[PDB]
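Peer 1: Please find one structure pasted underneath; my questions will follow.
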Amino acid sequence: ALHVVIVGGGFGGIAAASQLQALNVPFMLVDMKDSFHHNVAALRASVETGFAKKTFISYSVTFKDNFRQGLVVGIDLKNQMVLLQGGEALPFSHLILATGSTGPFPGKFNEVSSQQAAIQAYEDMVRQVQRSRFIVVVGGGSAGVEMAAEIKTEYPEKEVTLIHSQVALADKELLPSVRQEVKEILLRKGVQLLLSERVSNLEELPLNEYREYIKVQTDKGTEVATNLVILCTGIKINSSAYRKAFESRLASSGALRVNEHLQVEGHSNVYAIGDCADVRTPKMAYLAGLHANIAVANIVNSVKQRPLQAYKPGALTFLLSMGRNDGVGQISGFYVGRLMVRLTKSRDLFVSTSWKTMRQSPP
Ligand SMILES: Cc1cc2c(nc3c(=O)[nH]c(=O)nc-3n2C[C@H](O)[C@H](O)[C@H](O)COP(=O)(O)OP(=O)(O)OC[C@H]2O[C@@H](n3cnc4c(N)ncnc43)[C@H](O)[C@@H]2O)c(O)c1C
Ligand SMILES: NC(=O)c1ccc[n+]([C@@H]2O[C@H](COP(=O)([O-])OP(=O)(O)OC[C@H]3O[C@@H](n4cnc5c(N)ncnc54)[C@H](OP(=O)(O)O)[C@@H]3O)[C@@H](O)[C@H]2O)c1
């Protein structure tokens, strides 16, 4: 009877599939790519030659028979089936939805693709950055703040402007001390900040592509002349697998309503983990891992007739790398500075934790 299907192999889904496989529980991991994407490092991968090969990890080397590359197009709840484009139906005793989020390319790569194509996409982007003397980053959230710092750190000679629609940078959940220091670090690197300005001609702009002249405009009348436009304008919940089947149980974002055991509302053998769960914390790979531990444990506790584990958030820990040499953040809601973030995140961007989880060695 027992068989756990995991929709999505991001941070959540490979933590779940690793755990299930190590317990020899019957399971199937489904993802549209052939490789796990360490997207935490995607921004460095768009800046450093030869780095992208280190951010994609073949699923089938790690999971073999229990991994299927396919696009989930629906879930049949009365027959307990996951429906794949091309006609495959996977039955389940327990379902884990780990579909994460979608957004503009450099920061997210969600295509039915091979590892070699994915890698080449990032290598193309490095060549775009390298060619461009003038670069605009759109969006001053936690993503675009890292984009701008990565460019200016790897190429100080380049001119980098960041345009953000708010008065302060990065997440509104962060201690004001972290958000002020993000700004100051950006300024000390030489990044041009254009705050409280929304870019207004986005739908006409060539993206991720060097041009001799691109005119960027804002809603306050500012014009910025540039060679390259990179979008860090934010993400959307990827509800493509499940929106039809779970329509009544969705948040307004598209995320799934859960209880503290991460069971989807109305169900006992369906769980949501990571960005697609309607937990009201910022979207973090770290929390994806923690939701994977709870969901896998609760499937086992659910079948073993043991009480279930609960998720109760602690104070926000959140680190911003500011190039490979700098950064700032907070640990359990307390400020931390360059030395800590530099070695914990900035140097490696957690890449080697994904290789370890996957039992592979980086190329
Ligand atoms: C952009 C960015 C993000 C960072 C960064 N840093 C951190 C960090 O330091 N710590 C952290 O915790 N999170 C960090 N994050 C956040 C992190 O990206 C996310 O919260 C993390 O990706 C969430 O993991 P999830 O598993 O929830 O979601 P993913 O999107 O990673 O994976 C979802 C997968 O489902 C897949 N999928 C497969 N088949 C599908 C189907 N048929 N239908 C729909 N989806 C499908 C997608 O293709 C995708 O691979 C960072 O430096 C940058 C620049
Ligand atoms: N753990 C980490 O260090 C880390 C790193 C990166 C991302 N993340 C997480 O991933 C999630 C996404 O973060 P994100 O930075 O990608 O998105 P985000 O937090 O939504 O930030 C993107 C920002 O871009 C702005 N924006 C959108 N369109 C714009 C335009 N035309 N001109 C100017 N500004 C524009 C948005 O403002 P409006 O809404 O006003 O448009 C928003 O403030 C977050 O939950 C984040 O915490 C975490």
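Here Swiss-Prot sets the residue numbers for chain A, with the shown residues being 11-373 in order.
Just so it is clear, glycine is given a Cβ too, placed from its N, Cα and C backbone atoms.
Residues or ranges marked as 6-hydroxy-FAD binding site by Swiss-Prot on the basis of sequence analysis: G18, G19, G20, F21, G22, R54, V82, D285. For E156 to A, Swiss-Prot lists a mutagenesis experiment annotated as follows: Impairs the reductase activity toward coenzyme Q1/ubiquinone-1. Impairs ferroptosis suppression. Quoting Swiss-Prot on the mutagenesis of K168 to R: No acetylation at this site. Results in increased ubiquitination and reduced stability of the protein. Loss of function in negative regulation of ferroptosis. Experimental mutagenesis is annotated in Swiss-Prot for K168 to Q, with the remark: Acetylation-mimetic. Results in reduced ubiquitination and increased stability of the protein.
A description of the local structural setting of each listed feature is requested, covering burial, neighbours and distances.
Peer 2: Around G22 (6-hydroxy-FAD binding site), the C-beta neighbours below 8 angstroms that are at least 6 residues distant in the chain are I106, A108, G110, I283, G284, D285, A298, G299, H301, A302. In this structure, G22 (6-hydroxy-FAD binding site) is part of a helix by DSSP.
In the three-state DSSP scheme, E156 (mutagenesis position) falls into the helix class.
Secondary structure at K168 (mutagenesis position), as computed by DSSP, is coil. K168 (mutagenesis position): 17 other CB atoms within 10 A of its CB, across all protein chains.
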Peer 1: Given the binding-site residues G18, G19, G20, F21, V82, tell me which ones have a C-alpha lying within 10 Å of the C-alpha of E156 (mutagenesis position).
Peer 2: none
Peer 1: Which number gives the other C-beta atoms within 10 angstroms of the C-beta of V82 (6-hydroxy-FAD binding site), all protein chains shown included?
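Peer 2: Taking every protein chain into account, the count is 22.
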Peer 1: About how far apart, in whole Å, are the alpha carbons (Cα) of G19 (6-hydroxy-FAD binding site) and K168 (mutagenesis position)?
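Peer 2: With distance taken Cα to Cα, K168 (mutagenesis position) is 36 Å from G19 (6-hydroxy-FAD binding site).
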Peer 1: If you check the recorded positions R54, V82, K168 one by one, which have a CB less than 6 Å away from any atom of ligand 1?
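Peer 2: Passing the 6 Å Cβ check against ligand 1: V82.
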Peer 1: In whole Å, note down how far the CA of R54 (6-hydroxy-FAD binding site) lies from the CA of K168 (mutagenesis position).
Peer 2: 16
